[PDB]
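Okay, so here's the structure we're looking at.
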Amino acid sequence: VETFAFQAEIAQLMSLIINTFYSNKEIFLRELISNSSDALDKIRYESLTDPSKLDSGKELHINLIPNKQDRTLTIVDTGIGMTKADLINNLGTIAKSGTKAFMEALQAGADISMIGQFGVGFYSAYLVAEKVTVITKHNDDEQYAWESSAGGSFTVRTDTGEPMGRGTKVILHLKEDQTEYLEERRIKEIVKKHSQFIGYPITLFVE
Ligand SMILES: COc1ccc(-c2c(-c3cc(-c4ccc(C)c5ncccc45)c(O)cc3O)noc2NC(C)=O)cc1
């Protein structure tokens, strides 16, 4: 297990997300689904010139899986998946500029729901999760587990859990007062409100 420091700007963003009073938390789901959609777009595009990239799974879709026992909401996609370099360096590098822009926009009257317009929507997960665990698998690379409870650091390890195939699984360990996001009616409502036209099937599992 390797432990890494977030870039200072990203740690600042995470603290803002955790500390700011902001009631419209439900937008976290749209942001995560948007990320899944982007990843699905990419594997779809690449498969057009190299069909063998779908050897790790032809189905392009998103599953939403609530588990009341574990107090988790999991967002699973069969997108392109992330490499170790994505997790440690490259997505953070990209997030720096977006974070800066978002912070500045907030100072000028934007609100937290607009986070995705700055390309850093993943971090909205921390509106509802005390810890986020991300399992990801890119073709020709190993399966990784990324994890953070904020506080300025994250971990990455090679994952020996159940093999995924290809894609990304975001496991939201929900805060004690945010269990509404385990309820079928609530998740359905949010998907219809904010993610109605996503171009991949979204299956909401029930318990
Ligand atoms: C908005 O920027 C991105 C969106 C999706 C992805 C992504 C993902 C993916 C990442 C995330 C994601 C998960 C976890 C973290 C820390 C992320 N940080 C920045 C951007 C995305 C992150 C996710 O929630 C779902 C996803 O399907 N899997 O392969 C990907 N690769 C390509 C080039 O897009 C990467 C960047």
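Using Swiss-Prot numbers, chain A covers 17-223, in order.
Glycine too: its Cβ is placed from the backbone N, Cα and C atoms.
Its Cβ placed at the centre, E47 (mutagenesis position) has 21 other Cβ atoms within 10 Å. Quoted from Swiss-Prot, the note attached to the mutagenesis of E47 to A states: Strong ATP-binding. Strong interaction with HSF1, HIF1A, ERBB2, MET, KEAP1 and RHOBTB2. No effect on interaction with TSC1.
Same-chain residues at least 6 positions away in sequence with a Cβ under 8 Å from that of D93 (mutagenesis position) are, in sequence order, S52, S53, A55, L56, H77, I78, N79, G183, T184, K185, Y216. Record note (Swiss-Prot) on the mutagenesis of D93 to A: Impaired ATP-binding. Strong interaction with HIF1A, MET, KEAP1 and RHOBTB2. Loss of interaction with HSF1 and ERBB2. Los of interaction with TSC1.
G97 (mutagenesis position) falls outside any helix or strand according to DSSP and counts as coil. Other C-beta atoms found within 10 angstroms of the C-beta of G97 (mutagenesis position) number 24, with every protein chain shown included. Among the mutagenesis experiments that Swiss-Prot reports, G97 to D is described with the note: Abolishes ATPase activity.
When the alpha carbons of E47 (mutagenesis position) and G97 (mutagenesis position) are compared, the span between them is 17 angstrom.
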